[PDB]
Amino acid sequence: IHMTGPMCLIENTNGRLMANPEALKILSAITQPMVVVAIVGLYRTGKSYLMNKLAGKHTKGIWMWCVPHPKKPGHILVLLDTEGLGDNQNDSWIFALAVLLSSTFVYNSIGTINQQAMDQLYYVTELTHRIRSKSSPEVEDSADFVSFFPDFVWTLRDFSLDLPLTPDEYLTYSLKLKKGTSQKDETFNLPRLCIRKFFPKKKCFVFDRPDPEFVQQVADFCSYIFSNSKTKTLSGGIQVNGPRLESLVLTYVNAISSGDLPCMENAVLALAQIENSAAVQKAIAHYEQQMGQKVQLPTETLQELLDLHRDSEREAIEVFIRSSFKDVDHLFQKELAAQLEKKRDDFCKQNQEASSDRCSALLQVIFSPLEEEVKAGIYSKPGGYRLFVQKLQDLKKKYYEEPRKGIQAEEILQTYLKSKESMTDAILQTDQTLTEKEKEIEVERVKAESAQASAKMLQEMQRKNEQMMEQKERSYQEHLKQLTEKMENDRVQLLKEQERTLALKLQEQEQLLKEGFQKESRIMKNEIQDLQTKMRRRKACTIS
Ligand SMILES: *C/C=C(\C)CC/C=C(\C)CCC=C(C)C
């Protein structure tokens, strides 16, 4: 994707914030990961020039300009521009939204970092009231800000002043706090503490008055943005692309419209709702496909059908596990298991009925010649019983010899062989070539054969009774095995992010202590203690 000019992403019309549904349409189509650079500043600050230079070349709100990334292959550079800041009831909301949506946050101001510049940057002192970190109900929620806030860049335009001092050390010294307790001191320290604690990284660029040395001060700012601005990522390594950014815009803007707080965790869970249900359908579609191309529905045994389900079920779970995240209480995985169980019971009852048709059909083919040779009285005769017993067994052999009958072959036949039991005993009793005590022996031999066969059917209806419950356990163990490995990867990734956060907090805490601010160091030490406790957490399995 390569838009020629910026399009309004969020409009500030009527005191309302609305996401331009056209802008979301373009976002949904972008599949590549995104580096989101937000350029923020009061109106007529010169942001439009940085916006055009990063791209490679109204009415209030946030404007978006997505061009391909110049120095990262296969990535999209998303430029966000705040239009109309300081002209005012939604100004602070636009500042907050630019923090939530960007991976690098560029604040642009004119002149130097004095009292007027800090007063104009009053939005940072309201982020505690505009942004929420955690969804769930003694440290502040804003202590989590540093773990997902963007890098901070403060560009100073028309910086007519001599630094020896680097632009970065100028920022560092400017953010040093004042000692004292009067409120001009607390007013002085509040935006500086906010910048130092909420953003993981700080950078400063100074620009002369606009020129070939204004052009390569700009060119070095762009190259720093191109080399150092990271992919927009949500907690858990989720790389934000088009549809995922659209998810964020909608969640945050709808939360503001409702009078609620845009909450980073709520946005992640709302996005997980979308992709997890899509993961379930992708999992099912893979199951149906690998199954329809692997089962021919007179299965020889039941275990042949259960093994095809088991192997198809394993891959479907693999599909879902790969495409899912934040499956709180495993609701979507349990939903996938329910649908896979429903599919398994449908393949089974269609399996047995394809067998109860292949065999019931071949009874009318094999045994109806004999059935109507009995009709014409062909066996009603001296010696007719032995001729009948012999031909019935030849037919029974021809029945067992047919290729693939299924799991119903014995039940269908033994039901028919007893359908004609009295018809056979009539042939036996009227045969005049047989002893009447040899008639005795044969009535015993037949009812022993019937009782033996009628017991092995009940023995098989038990073996299949228990193959089903047995496979129900491997299914469960397969879900358990794959979820366990998924939950460990997520924990290892969450721990990697928390160690990074722990290092940034420890660095800022003792820096505060070194500068002599025991109160602020004490607060940060509690944030560290709260974070180290959280790092020891392990998510549980919802079994019942
Ligand atoms: C550690 C996780 C456990 C013990 C739960 C794993 C089970 C599911 C997820 C549910 C899927 C399995 C069935 C519905 C039988």
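Chain A is numbered as in Swiss-Prot, which gives 5-61, 74-103, 109-158, 164-189, 195-241, 259-592 for the residues shown.
So how was this one determined? The header says X-ray crystallography, 2.3 Å.
A Cβ is built for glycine as well, from the same backbone N, Cα and C atoms used for every other residue.
Straight from Swiss-Prot, the features:
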MUTAGEN   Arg48 to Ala  Abolished GTPase activity
MUTAGEN   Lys51 to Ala  Loss of GTPase activity. Constitutively monomeric. Expressed throughout the cytoplasm, loss of vesicular accumulation. Impaired ability to promote pyroptosis in response to T.gondii infection
MUTAGEN   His74 to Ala  Abolished GDP hydrolysis
MUTAGEN   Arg151 to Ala  Reduced phosphorylation by PIM1
MUTAGEN   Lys155 to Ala  Abolished phosphorylation by PIM1
MUTAGEN   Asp184 to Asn  Strongly decreased nucleotide-binding
MUTAGEN   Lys207 to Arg  In 8KR mutant; abolished ubiquitination by S. flexneri IpaH9.8 when associated with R-209, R-210, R-382, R-562, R-567, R-573 and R-587
MUTAGEN   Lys209 to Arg  In 8KR mutant; abolished ubiquitination by S. flexneri IpaH9.8 when associated with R-207, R-210, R-382, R-562, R-567, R-573 and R-587
MUTAGEN   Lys210 to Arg  In 8KR mutant; abolished ubiquitination by S. flexneri IpaH9.8 when associated with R-207, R-209, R-382, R-562, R-567, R-573 and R-587
MUTAGEN   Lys382 to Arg  In 8KR mutant; abolished ubiquitination by S. flexneri IpaH9.8 when associated with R-207, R-209, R-210, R-562, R-567, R-573 and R-587
MUTAGEN   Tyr427 to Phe  No effect
MUTAGEN   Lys587 to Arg  In 8KR mutant; abolished ubiquitination by S. flexneri IpaH9.8 when associated with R-207, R-209, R-210, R-382, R-562, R-567 and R-573
MUTAGEN   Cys589 to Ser  Abolished farnesylation and recruitment to the pathogen-containing vacuoles or vacuole-escaped bacteria. Impaired ability to promote pyroptosis in response to T.gondii infection
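Classification of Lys209 (mutagenesis position) by DSSP places it in coil, neither helical nor stranded. With a cut-off of 6 Å between Cβ and the nearest atom of ligand 1, the mutagenesis positions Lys51, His74, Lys207, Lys382, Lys587, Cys589 reduce to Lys382, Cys589. Of the deposited chain, 5 residues are missing between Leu189 and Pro195, and the straight-line Cα distance between those two residues is 6 Å.
Around the Cβ of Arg151 (mutagenesis position), the same chain contributes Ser113, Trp114, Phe116, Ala117, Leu309, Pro310, each under 8 angstroms and 6 or more positions distant in sequence. Here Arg48 (mutagenesis position) is compared against the mutagenesis positions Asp184, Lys209, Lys210, and the shortest C-alpha distance is to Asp184. Calculated from the flanking Cα atoms, the unmodelled 5-residue segment between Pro158 and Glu164 spans 11 Å. Think of the gap as 17 residues with no coordinates, bounded by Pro241 and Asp259; the Cα atoms of those bounding residues are 6 Å apart. Two residues, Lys61 and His74, bracket 12 residues absent from the model, and the distance between their Cα atoms is 21 angstrom. The two recorded residues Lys51 (mutagenesis position) and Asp184 (mutagenesis position) have their Cα atoms spaced 13 Å from each other. Across the structure, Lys210 (mutagenesis position) and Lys382 (mutagenesis position) are spaced 57 Å apart at their Cα atoms.
Counting only same-chain residues at least 6 apart in sequence, those with a Cβ under 8 Å from the Cβ of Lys209 (mutagenesis position) are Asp216, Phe219, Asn220. Checked against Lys155 (mutagenesis position) by C-alpha proximity, the mutagenesis positions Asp184, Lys207, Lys587 yield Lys587 as the nearest.
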